[PDB]
Amino acid sequence: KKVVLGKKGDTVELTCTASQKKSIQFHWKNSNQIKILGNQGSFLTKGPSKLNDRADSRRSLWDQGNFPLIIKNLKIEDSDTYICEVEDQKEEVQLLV
Amino acid sequence: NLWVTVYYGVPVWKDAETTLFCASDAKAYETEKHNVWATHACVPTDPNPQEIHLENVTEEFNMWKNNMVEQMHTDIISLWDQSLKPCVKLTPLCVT
Amino acid sequence: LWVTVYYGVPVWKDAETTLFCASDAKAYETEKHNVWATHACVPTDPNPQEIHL
Amino acid sequence: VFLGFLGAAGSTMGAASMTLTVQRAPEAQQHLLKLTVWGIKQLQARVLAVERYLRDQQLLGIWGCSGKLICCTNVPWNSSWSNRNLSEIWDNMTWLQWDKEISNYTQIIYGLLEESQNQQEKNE
Amino acid sequence: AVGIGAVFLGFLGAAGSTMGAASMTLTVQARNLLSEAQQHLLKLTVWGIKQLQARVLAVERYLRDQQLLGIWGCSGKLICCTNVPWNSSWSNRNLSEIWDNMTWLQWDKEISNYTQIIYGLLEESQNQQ
Amino acid sequence: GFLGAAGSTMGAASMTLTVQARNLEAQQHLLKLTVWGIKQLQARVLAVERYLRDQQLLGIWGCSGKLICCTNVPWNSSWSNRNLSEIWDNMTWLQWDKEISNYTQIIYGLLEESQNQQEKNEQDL
Amino acid sequence: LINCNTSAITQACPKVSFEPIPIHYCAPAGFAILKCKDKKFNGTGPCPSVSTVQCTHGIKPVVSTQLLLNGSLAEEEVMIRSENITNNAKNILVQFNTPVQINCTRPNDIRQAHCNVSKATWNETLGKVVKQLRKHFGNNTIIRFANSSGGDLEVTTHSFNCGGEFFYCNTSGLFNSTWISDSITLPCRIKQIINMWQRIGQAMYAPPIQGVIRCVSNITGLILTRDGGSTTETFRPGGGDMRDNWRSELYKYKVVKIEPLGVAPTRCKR
Ligand SMILES: *[C@@H]1O[C@H](CO)[C@@H](O[C@@H]2O[C@H](CO)[C@@H](O[C@@H]3O[C@H](CO)[C@@H](O)[C@H](O[C@H]4O[C@H](CO)[C@@H](O)[C@H](O)[C@@H]4O[C@H]4O[C@H](CO)[C@@H](O)[C@H](O)[C@@H]4O)[C@@H]3O)[C@H](O)[C@H]2NC(C)=O)[C@H](O)[C@H]1NC(C)=O
Ligand SMILES: *[C@@H]1O[C@H](CO)[C@@H](O[C@@H]2O[C@H](CO)[C@@H](O)[C@H](O)[C@H]2NC(C)=O)[C@H](O)[C@H]1NC(C)=O
Ligand SMILES: *[C@@H]1O[C@H](CO)[C@@H](O[C@@H]2O[C@H](CO)[C@@H](O)[C@H](O)[C@H]2NC(C)=O)[C@H](O)[C@H]1NC(C)=O
Ligand SMILES: *[C@@H]1O[C@H](CO)[C@@H](O)[C@H](O)[C@H]1NC(C)=O
Ligand SMILES: *[C@@H]1O[C@H](CO)[C@@H](O)[C@H](O)[C@H]1NC(C)=O
Ligand SMILES: *[C@@H]1O[C@H](CO)[C@@H](O)[C@H](O)[C@H]1NC(C)=O
Ligand SMILES: *[C@@H]1O[C@H](CO)[C@@H](O)[C@H](O)[C@H]1NC(C)=O
Ligand SMILES: *[C@@H]1O[C@H](CO)[C@@H](O)[C@H](O)[C@H]1NC(C)=O
Ligand SMILES: *[C@@H]1O[C@H](CO)[C@@H](O)[C@H](O)[C@H]1NC(C)=O
Ligand SMILES: *[C@@H]1O[C@H](CO)[C@@H](O)[C@H](O)[C@H]1NC(C)=O
């Protein structure tokens, strides 16, 4: 199980990784299963969480398989684990500030 | 004692993944920009279509692993790319 | 004697089909036949064939 | 299989059954459109002439004698079906005159001729 | 595909019926199932070719079955019997358990483990004979 | 449509002779594709009608449907009687086709009559 | 360790008329399209009334987000389809058994468009969905329709097309209620720098035409999305993966291959 650390306010890079690099629809959820990001075709769709305007992904990297989650302005409340859903691979990554 | 027969015309089917077309009802004089595309990649329709109801048969359908959708998502991407031609695109490359 | 069956026999009965019309036209003259004879017609037959029976 | 295939409707049915088995600028920049459009008319006629052959090989298959020209069967004639003397309807009569005679019974011959194969399908 | 494309749909008419009542009507159905302006003409011809690039495809798909029936002896016969003995290792079911309480689809879920072996045995049995 | 596969051996042909049927956006040039769409489709109806006109010959000689059929017309000695061993060993089907020139026209003439003799034999029992 | 360049292709761009037509989907000889005539079809599982036909009905490729314009209507009741309800990441398709007509026009600021939809026909038709939603959700929970949550402008607003002009309608005054046990206007803004739904990458178009722009359509669909928390359920709409637009019209079709060559044992001979 992977883990990452931040201080405060910075930008992290929590990455999923697919197997074929052809833009499979992914997601990102917290421990309580609230949506964070997610592909919708070729658009982007955030979820009704506390990170509703402080999260992003690099749109050019979705064609190369990697679906990063970039969280700007790390507060103290977002210390959690975060779970991809690419096809079935719930790749969990825990973050602490 | 019992011997193998052969029959031709038995109601059997499998689950294949062929490449179907569109065959819409285009007019071939319009410039609706669908009728420009549907006159080239789609044949005329059939005016007396065939529809055979069946007996007591329960087919196990599916809706979320259907593969007619990937042959509609291609022919509409290949519609809009020749219909709504833009002025400036910005498509990334990102070579390794 | 007995019923026998032949294939390829030279017989024809009769018909009541819908014939299609040819009428070689010009397609740019504003005469009213030459604007009709491109609406519901076809180019006329190149190299027609006619057999005597 | 063709459509102009038998335009040899002669006189003798005995001779017809013999040959039953033996079978420059007109353009004006539009001569590639005359040969393309009427190319389709010579293809919609040939393909339908194939599908008439395959529609009839299934009908000769129900009578058992498929893929063969002269089909000899196991059902006799009658008296209602123009009971001639096998000389007036085989050496001096054209097929069109013979087809016009038994046209009242061609739909009646075809019913029992199907049944004569189903009886030969019972001994199997 | 108006010629021999409507024939292949008519094969699936009696699906889900029992195996005896579906094989009994094969002879019956096959006799019945086998029954321009300036800008227009260079587009109305591609509508005449593409309606013949599939109608011919209904012909050479139908003749790729009679080339297959003709290898196994009988060509042109719908119901046809062959000199190859039915092994009980395909299915261990009596004929009372087969032509009375089964539909044709259940055979593809039963003998398709063996259905390429039967096609080889039907080859040699009308090859040397 | 039934073509060949490279020839190159008479004996290895007859093993693979069966398997050829035993198992299986432009919008700018509308004359380059419409003329060559007919000529590539006139060559697919001819490949069907040459098959039906050649199952008609094998229907005459009783060989209809069978790829490798066997018939009762014996070898004359005057049809280039070579060694029957090495014909199947090291020879192509092209090289055998040169080995009979005008006997093919008279081989076919017996098969039309031998079936008609067999037509006058099966109906004379 | 990677970096990405962004190209810039430049075609010749006129103002092309653009309305969708019904496009069937037929197959070649040797195949067949089965068709589920069950008027209560969940989407998956065994359909009992299977028919057999060549192609489907004239499916109009109407690209939209947050709604499904000009589609086809259910037979009896509002259907609700998903690959796995309570997965929280699967888009709940919803069909309608009635058309909710929507007048959405640009009158004679050139990028300004109101969008009239009746509050009578919408409050009924949004009420029928709450019946069919409590069937899967316990018959005692509160159902709350929020507006959206973040993302691009194409998925957070009812983005569609109308005569070549890419409308962007704000539907916050369409899903706003909270359910317990005359005509709305929507501020659409025609845009010129949009995202593409085909691939990833922006597109920049011509300025809009002069004159009136009108398109009267039937809202015959929805793409909602739950927000499973930790009690009431918050159903905010969504969309964007355009396969889900056409999944809701190819939903009762399957492509099979006819294999008419049977080998059964009998007691024949020769
Ligand atoms: C759901 O289905 C409905 C039903 O079809 C769709 O509604 C249709 O929408 C189209 C356009 O979106 C509309 O077509 C217009 O009809 C007018 C009435 O005849 C036409 O006059 C108009 O043509 C003009 O506009 C085009 C736009 O580019 C021009 O290309 C065209 O040449 C005409 O342009 C003249 O007028 C304009 C000003 O409008 C001016 O700028 C030009 O210089 C020129 O003078 C359109 O063809 C249909 O009428 C609508 N259907 C109905 C029944 O009303 C709806 O779009 C669908 N929903 C979705 C999301 O697609
Ligand atoms: C639908 O999706 C949900 C959410 O992913 C699945 O429910 C959870 O599945 C995980 C498997 O990793 C279990 O550990 C949880 O206990 C499940 N939770 C609940 C509340 O069921 C569910 O299995 C999916 N349904 C189907 C049919 O696949
Ligand atoms: C879409 O419309 C809604 C309202 O219909 C906008 O949301 C807020 O609405 C209230 C009044 O209802 C305003 O006072 C606020 O200024 C609006 N905005 C916010 C951020 O609260 C919403 O902003 C509209 N969407 C867009 C993209 O403009
Ligand atoms: C459907 O099932 C019933 C129940 O046995 C049966 O009687 C009927 O014949 C079946 N339908 C058909 C068309 O065979
Ligand atoms: C035509 O009739 C004449 C006179 O009866 C006859 O000699 C000739 O053989 C016939 N030819 C054909 C082709 O029927
Ligand atoms: C849909 O309904 C069928 C019953 O018709 C059921 O078997 C299946 O599990 C349901 N699927 C979902 C996703 O609810
Ligand atoms: C909508 O309908 C519900 C019940 O039918 C009602 O409670 C509510 O007041 C209605 N709202 C409006 C705006 O009419
Ligand atoms: C919801 O309503 C249906 C029909 O009205 C009923 O069958 C079901 O039991 C109800 N659910 C409950 C009470 O949880
Ligand atoms: C949703 O509604 C809230 C409050 O009404 C508003 O602040 C927000 O901007 C709205 N978002 C959208 C996308 O309409
Ligand atoms: C809306 O639905 C009606 C029937 O309910 C139909 O007649 C009309 O054409 C539809 N409008 C469209 C498709 O734009």
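Using Swiss-Prot numbers, chain A covers 26-122, in order.
A Cβ is built for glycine as well, from the same backbone N, Cα and C atoms used for every other residue.
On its own chain, A:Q65 (mutagenesis position) has A:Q50 as residues at least 6 apart in sequence with a Cβ closer than 8 Å to its own Cβ. Record note (Swiss-Prot) on the mutagenesis of A:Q65 to Y: Increases the affinity for MHCII; when associated with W-70; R-85 and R-88.
Recorded in Swiss-Prot as a mutagenesis result, A:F68 to I carries the remark: Abrogates the interaction with MHCII and T cell activation. Secondary structure at A:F68 (mutagenesis position), taken from DSSP and collapsed to helix, strand or coil, is strand. Here A:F68 (mutagenesis position) comes close to no residue that lies at least six apart in sequence on the same chain with a C-beta under 8 angstroms from its C-beta.
Swiss-Prot documents A:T70 to W as a published mutagenesis change and attaches the note Increases the affinity for MHCII; when associated with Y-65; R-85 and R-88. Over all protein chains present, the Cβ of A:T70 (mutagenesis position) has 26 other Cβ atoms lying within 10 Å.
Cβ contacts within 10 Å of A:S85 (mutagenesis position), excluding its own Cβ and spanning all protein chains shown: 19. Swiss-Prot gives this note for the published mutagenesis A:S85 to R: Increases the affinity for MHCII; when associated with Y-65; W-70 and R-88.
Experimental mutagenesis is annotated in Swiss-Prot for A:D88 to R, with the remark: Increases the affinity for MHCII; when associated with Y-65; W-70 and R-85. Listed in sequence order, A:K46, A:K47, A:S48 are the same-chain residues at least 6 apart in sequence whose CB falls under 8 Å from the CB of A:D88 (mutagenesis position).
Across the structure, A:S85 (mutagenesis position) and A:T70 (mutagenesis position) place their CA atoms 16 angstrom apart. Filtering of the mutagenesis positions A:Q65, A:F68, A:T70, A:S85, A:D88 by Cβ separation from chain B (threshold: under 8 Å) yields A:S85, A:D88, ordered along the sequence.
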